[PDB]
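Chemist: Dropping the structure in here first, questions after.
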Amino acid sequence: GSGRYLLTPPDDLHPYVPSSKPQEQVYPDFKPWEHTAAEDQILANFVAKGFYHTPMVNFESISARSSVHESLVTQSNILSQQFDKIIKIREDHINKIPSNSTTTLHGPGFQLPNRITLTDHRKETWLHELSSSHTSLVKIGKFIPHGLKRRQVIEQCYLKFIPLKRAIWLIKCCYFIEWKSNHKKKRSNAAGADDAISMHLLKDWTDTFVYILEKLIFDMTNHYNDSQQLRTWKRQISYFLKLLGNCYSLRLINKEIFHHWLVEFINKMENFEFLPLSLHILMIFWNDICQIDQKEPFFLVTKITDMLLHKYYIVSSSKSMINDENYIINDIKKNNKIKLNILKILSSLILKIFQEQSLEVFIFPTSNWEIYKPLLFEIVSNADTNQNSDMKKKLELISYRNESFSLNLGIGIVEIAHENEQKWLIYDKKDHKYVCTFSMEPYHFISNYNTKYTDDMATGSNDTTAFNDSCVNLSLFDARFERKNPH
Amino acid sequence: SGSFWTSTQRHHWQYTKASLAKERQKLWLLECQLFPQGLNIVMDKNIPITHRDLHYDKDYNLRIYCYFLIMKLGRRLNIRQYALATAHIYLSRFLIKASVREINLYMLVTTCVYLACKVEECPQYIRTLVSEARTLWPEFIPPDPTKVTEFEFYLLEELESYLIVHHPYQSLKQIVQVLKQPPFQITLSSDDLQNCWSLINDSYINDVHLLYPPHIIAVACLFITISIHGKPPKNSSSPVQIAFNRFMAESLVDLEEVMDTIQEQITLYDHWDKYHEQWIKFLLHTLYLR
Amino acid sequence: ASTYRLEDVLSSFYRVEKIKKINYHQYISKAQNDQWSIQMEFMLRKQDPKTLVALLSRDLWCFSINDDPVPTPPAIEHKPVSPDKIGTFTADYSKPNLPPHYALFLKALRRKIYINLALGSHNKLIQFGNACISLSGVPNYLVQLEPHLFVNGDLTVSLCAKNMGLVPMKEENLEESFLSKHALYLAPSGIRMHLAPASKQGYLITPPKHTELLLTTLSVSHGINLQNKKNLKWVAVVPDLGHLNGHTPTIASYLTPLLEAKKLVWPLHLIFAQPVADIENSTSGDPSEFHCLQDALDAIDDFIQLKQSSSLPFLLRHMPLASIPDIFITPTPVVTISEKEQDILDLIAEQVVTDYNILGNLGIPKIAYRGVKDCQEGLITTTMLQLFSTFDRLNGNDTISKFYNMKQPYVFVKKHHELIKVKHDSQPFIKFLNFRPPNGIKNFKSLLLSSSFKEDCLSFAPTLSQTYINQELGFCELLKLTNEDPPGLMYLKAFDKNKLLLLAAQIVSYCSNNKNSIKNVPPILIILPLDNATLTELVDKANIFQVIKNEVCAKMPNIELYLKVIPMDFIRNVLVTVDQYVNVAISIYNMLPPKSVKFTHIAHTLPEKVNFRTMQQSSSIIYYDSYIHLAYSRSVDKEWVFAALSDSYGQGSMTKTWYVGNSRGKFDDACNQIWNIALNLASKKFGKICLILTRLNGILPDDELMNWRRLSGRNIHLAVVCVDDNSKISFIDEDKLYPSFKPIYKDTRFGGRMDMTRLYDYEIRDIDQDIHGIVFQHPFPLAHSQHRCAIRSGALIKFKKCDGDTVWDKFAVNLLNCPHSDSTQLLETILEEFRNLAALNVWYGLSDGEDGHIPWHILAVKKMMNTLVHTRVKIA
Amino acid sequence: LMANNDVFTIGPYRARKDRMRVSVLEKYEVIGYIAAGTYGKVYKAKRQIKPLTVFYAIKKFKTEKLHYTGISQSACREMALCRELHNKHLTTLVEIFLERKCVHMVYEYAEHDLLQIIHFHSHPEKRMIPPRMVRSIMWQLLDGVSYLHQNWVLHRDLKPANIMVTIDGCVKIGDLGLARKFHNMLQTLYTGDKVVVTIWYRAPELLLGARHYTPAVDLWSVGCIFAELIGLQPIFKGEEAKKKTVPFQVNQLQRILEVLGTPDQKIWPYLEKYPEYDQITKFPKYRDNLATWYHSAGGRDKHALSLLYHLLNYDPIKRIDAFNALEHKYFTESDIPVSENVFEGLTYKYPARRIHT
């Protein structure tokens, strides 16, 4: 037709009985005229008489005052308790989302994006499809190829300039699919062989991350001959440092192997043309290396000050060039200009080491007391006597020298007790007690896109299985629906 | 009961509670400058004067007398219930936008019965109508029917041509039709059906029809009837009650309106106790026939 | 399942007596005597220090405990003096406003306790005024003994330990390095004073022969007579008369001298100092600019380059320690306003009141009362057991009447296109559930405006705009000009008049270009990076935005731009997750011109018990329908007035600040405007409506009470409430069994069990937002202002997520004026509303997950009066 | 004790109402009296302030043709029904205005009626209407009467006078003169009206005096409308008639018999229960000439014949309702589409209304 008819439908309205067959259920306060059998029987049997319907109940038009008399005192609490039971039945059955899953603490639905057997052509174009800034999210999230090694994922991520959130989504998706696959292929389930697999996976990804960082920092000197490649390389190192920090703050990298590799990497280097970037990498995690509040405890602090004093000595020894193989090696002015900067950086870092550690254990077991630190501490603060007295106690300790009348208040003030780091617990609403710490590994919280709820609501009845899909079951918050007959 | 949704009742009247309170406050600020004097009430000379709000406003005390006088004129004239219900709706929709200390109440009642009987297709001629209004009240009504029909003209002016109104009785018939189904398989006795019909007939007092759809009022009166029949060991026995609880829950007719309607019925049957014909009838007598 | 052992939770009230009668004599100051009362009080105290005595300005009040008769003073050799009125009372006085004999018995008991405690010790402890600070620096805090008498006759003392920085100074501090940045205080009174300039001697002079008599008076009051000490250093002081009358000076600009009254001499052994707390930028992240990665790229570029009777007002009066501020910072910036233009202060309050902790609480941290664990060992137990009958603390079961766990309120959120309720403990999952706001979208266009480091804000602005678009919160089509600038950015330098004028000309040329469009598409906002998260640069960025708005508005009206600030560290820290910018995005969504509609509000669920209101019982009970909450506060110096107004579900929010100044016409104007906005929100609801105004920080003085009693009437029913945040009363919890997160925190294996995932009906219940309500058995004294106690005290209490005996956080509510009868029902209703208003405070950007016990408008008022009193104002 | 015509009544409430009103001289203005209704006059209303000229219409129900006669049933039912019924195919009632004596409704002014179309085709050039236009107008009018049917309101008035059209060709069935809501008939139809829709378009149930006429009388009226539009003459151009409360229309029954044929007990099941069925027995016994009468018209056979069979059937059980008539092999099978705009391809202005200035 041209314009739509007048079928007089309701707008969005719940019928009186949703269990009924869908075409003979009467909507509330809603009745259009329809030709039927009783109407024509009335017309056939009621000509020449006139038809009108007297009402059903006899004795209409009478107030119910002497009919329901004592509806106030004796008979209100029964109404209150019956309406309480109706309200409780409503909130507990009709609106509460049921978690119909007995496996894990996700919602029903929430499948991982399915792996497809892809060759290098369609994957090669798909990684270029991710790299733009205008593409959709659903169509890309509907599929992801498999066999993607971590070297290739991180390599094409920092090489093709993928945006940060999509890169974190891709890395978390590879994390989760590898964890689910390796938890599938497990023959024996003993106490300890179903938990250490996660720590194994985390250590492995930390290993390949520090491998790729070492590869890029050495690729600097293994490529530098073109200023268009250097202009690309600067945003390359900046983007990879941004991605490494965003993965390190999300607990996707085992923080104690990475710091030990970092102190090994600043200790092992011998050419000074990697120092200003590697020291900046050190200064980034400086708030987490030296802030740990032979000996296992505070080992990186003493290792880092021994390494930094050794690097100070080796820098203050000679010239900045290490090859001495090509001609016109050194003009002295740019050489001293470069060396003064690295000396300033190491001086400020040793100054913050000496300001930081209240334990102050600088016992040197390898090289006993070579002196460079008074030459540092003469410069700052204009002879502040606290560092001076600590330096005299330092020269006593680490140099290995050879051989109240009645004011008792008793008020006993309390001290700050450290709180633990697990906010989220779980309430057992049956026995009424807390039970266990809710903690998923941080490769579980993925923003899920592979859904199937692109259809309409009220598809049949109780289609919450394709509704509760996310990376938490909705019944862990008492997620109540809200639906009313509107006015 | 053609279709209450996308009707005129759901659109241009039937406002929420805050809008009704705001319109009543505008009515109060309209009548404030009309007479700050009050009322000279005399019986034993005795002349005290009320403040503007002690009573004879639209709070509670005369509404029961208003419904009683409408029903008395109804069963005197012997017309059916739908006409008196529509007359009560016109009465409330006129007294919302106009005061009662300036309008003769008995002519307004006869005018509303006249207009509702004319518009709901059961007509009553003006001769027998004003003769019954004279033979029941020999005062407060002129013999001229022209004054009654000029009241009819201004009543059509005030409620601006929104005459037809859906009733809770049709939705009650639909609910008692749908309760005869294999999901529930219940039916009330005819005395409790008359009790529910009487509660719907009684709920036209107390200012509820200007807020909620009528099926909520039908469900509220039917719930009061069923839960007051069921009890006169286990708590929620007599499974007519159980099937009605599952019907009210499983159908998504919402709560928090039925709660207000039941609480309003309770406060109406509370206010019916402290009610007497004497003071309000004498107040009408000294407000018109001084 | 609240199986809390109510016995053995230790309170802070030590029960000291048991009173069924207390007698008093009042001697009026008849016929204007020649300081007869002032003489005879110390002449009475010289006999014995056990007497109970106090004095109004010249009137005398002698008191006596349960049985023993009141003392009579030593009169003349013939006695014509008779007492003016005899009487007695009990433990049931007029509670909501104290009669002026109980407020004198409390002062007499406190003075007796401090004098006896000073005399019993080895002359090492004086009364500072509601305190007892040692002359040596052994405790380095203020111990505060506060007496109180309950309603059944249980005379208790409460102990407090305020950790202020009051350090005694000596002769080797009278130089510029100490006197330049300290605030001095006279020790046995509590007045503040500055040292008079020297007399060519070096800031100390010899005592005159008269005023040494004052030292003899120190043997009779405060009991610290150092007459035997062979050395005593005297100094010349001058106090500020305004602080003698309660008017503390302007806390924004402290340490400034003012006119004098007369010089005075004072022993240097008892003059205390308060230190100026300082503020720096940051640490640990290279403030000398090597954390800048472009410095590293510069160094590798250089390597590339190289590869080729004058003291009795000071010996009698006292200051109640609420009239001295906790902290006062050093730089003290200046803002400017007009006599009609109050815009910059409301701007700073608007953009500091709804940012989580990304501003960082830019000033100095708080000085709170540390909780006492026990006091069994020392000397004050000996002096109390010598002075009084008994000394032992009240258990939990004697003071706590009603202890119960509060519910968890719900909140509205839109999942796909349904509108579902959800528990309020699910804020950080807001990205991982695709939650979207129910009240529609708000849209803007953004313009970052940086001048420090362009290479990081270039990476910051598109990802913030993309995480604002990528959740359905409107379209932030970021701004774009003609030239080579990447969109939504203008890398300037030297923020000044000419460049801001040219930028305003550029923006007004853009607005003249885009002429024909809808009204709601163009609101724009400017994001400014704070180079240092402090106050001195926040006020300067507010000044820069006000200059931009002034130059834009006069060239074109009806354009509406806004200000958002972000710290530079949060831009250039590479540890900032992209799961965190989401919160920052919500902190733009609560500033767009639909201001009083925010992310979510309380769900308004069905009740638990129906309880149809029939015939009453017929007393004057009301059963209200819609409450309205309001929180106003006034600073310690009497200038600033802060206010926040909220519905019972957190709907009609207003937050405002008024700089009244020294005057008292602007104060009445602001107290009228508060009631104006309250009635403007009150003209929206049903009726039978009861507004609840809550005065912060304990003290409710008489001028505000005169204002609120003048303004109120039959338009609305008020209910005054006094609110206390800091734990002055400190219930210390000591049990191991009831709160069932303690077995899981003790060893992480005690409960430790599997979920049994066929019973799978659980809920993730985040601790720090599981508040427990307490209604006390008896009224409590307010933490300040000893002129009015309360009725029906209660508290919200939040545990600490740890194992063992520690103090718990609390929020004390004290009802002062109930409109109807049955005030306990009103208190429980106030607590059940306050729990919802406390749970709302995370969804609004008011704070992070650090205080789920404080309601949101009181926390907004506390943040404003914590971080906004320090700026000093000039009127031009 | 008795009352007179001077007691306290509505009097003060007049004054508080009569200071602030709005008149027909204020919101609109008059242009010219178009003589449509003799019982109630119709006028044209210029809007009072590309050109957007006068397009309003006033009906002014001055029934005196004095002192305040009340509202009539024909005005009360119209004011009850037209204010709340609303569709694309109905005249939109803009406002009611209540003057010193009577009522003034203002609807939208229409371009022409169907009677003006038949009078344009009444010149003896005989521009027979193209079947596309008449089938699109038939579809639109049947959808309008469908909306009027399904909301439980009868329509006992259907003449080509009070059916309008406009620019953009939208049919509006614009007169609810004798409509009523038949959900709860407290008094039956024969006790409330006793006469029905006009003589040239009534139904055989009404012509045989049925007292419970069903809602299919509008369908008979619509079939008479379509037969009029296909023959350019009213199909039963009847002859009017003179203790019996009916004049029986004794010639109209002869006309409708000799066009359509006689009934019996096999095409009408319960005609024996009628009041005056024997009064039908006093006519001759014609067979039909329905197909012949359609044959004396344009050659658009085989699909209007079945529709005119089904609509013009005096079997009121087996008559065809609106939504089951909006698919009857006329709008699904097409050679040019049935649109909403009926004036596509036809490019002439059927001239404007005769305004007596």
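Here Swiss-Prot sets the residue numbers for chain D, with the shown residues being 48-96, 174-189, 195-371, 375-489 in order.
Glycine too: its Cβ is placed from the backbone N, Cα and C atoms.
So Swiss-Prot lists these for the protein:
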{"type": "ACT_SITE", "residues": "D:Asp286", "note": "active site, proton acceptor"}
{"type": "BINDING", "residues": "D:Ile81, D:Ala82, D:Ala83, D:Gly84, D:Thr85, D:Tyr86, D:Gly87, D:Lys88, D:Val89, D:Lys183", "note": "ATP binding site"}
{"type": "MUTAGEN", "residues": "D:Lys183 to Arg", "note": "In UME5-4; loss of activity"}
{"type": "MUTAGEN", "residues": "D:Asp304 to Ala", "note": "Abrogates kinase activity and transcriptional repression"}
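Describe the structural context of these features.
Modeler: The Cβ of D:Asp286 (active site, proton acceptor) has D:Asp304, D:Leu305, D:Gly306, D:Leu307, D:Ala308, D:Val326, D:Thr327 as same-chain neighbours under 8 Å, each 6 or more residues away in sequence.
The Cβ of D:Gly87 (ATP binding site) has 20 neighbouring Cβ atoms from other residues within 10 Å, across all protein chains displayed.
Within 10 Å of the C-beta atom of D:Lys183 (mutagenesis position) sit 19 other C-beta atoms, taking all shown protein chains into account.
Other Cβ atoms within 10 Å of the Cβ of D:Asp304 (mutagenesis position), summed over all protein chains shown, number 23.
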Chemist: So if I measure Cβ to Cβ from D:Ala83 (ATP binding site) and keep only same-chain residues at least 6 apart in sequence, which ones fall under 8 Å?
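Modeler: D:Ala83 (ATP binding site) has long-range Cβ partners D:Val89, D:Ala290.
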Chemist: Would you mind reading off the Cα separation of D:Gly87 (ATP binding site) from D:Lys183 (mutagenesis position), to the nearest angstrom?
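Modeler: Here the two Cα atoms are 7 Å apart.
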Chemist: What residue among the binding-site residues D:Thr85, D:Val89 has the most other CB atoms lying within 10 A of its CB?
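Modeler: Counting every other Cβ within 10 Å of each candidate, the maximum falls on D:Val89.
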Chemist: For a quick check of understanding: given the listed ATP-binding residues D:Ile81, D:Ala82, D:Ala83, D:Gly84, D:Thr85, D:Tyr86, D:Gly87, D:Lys88, D:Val89, D:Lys183, what is the maximum Cα-Cα distance in angstrom, as an integer?
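Modeler: Value for the max Cα separation, rounded to a whole number: 13 Å.
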Chemist: Identify, in sequence order, the recorded positions in D:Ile81, D:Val89, D:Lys183, D:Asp286, D:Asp304 that approach chain C with a C-beta to C-beta distance under 8 Å; the answer is 'none' if none do.
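Modeler: Answer, by Cβ distance to chain C: none.
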Chemist: Return the residues near D:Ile81 (ATP binding site), defined as same-chain residues 6+ apart in sequence whose C-beta is under 8 angstroms from its C-beta, sorted by sequence, else 'none'.
Modeler: D:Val89, D:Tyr90, D:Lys91, D:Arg485, D:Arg486, D:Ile487, D:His488
Chemist: Cα-Cα separation of D:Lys183 (mutagenesis position) and D:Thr85 (ATP binding site), in Å?
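Modeler: Cα-Cα distance, D:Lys183 (mutagenesis position) to D:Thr85 (ATP binding site): 11 Å.
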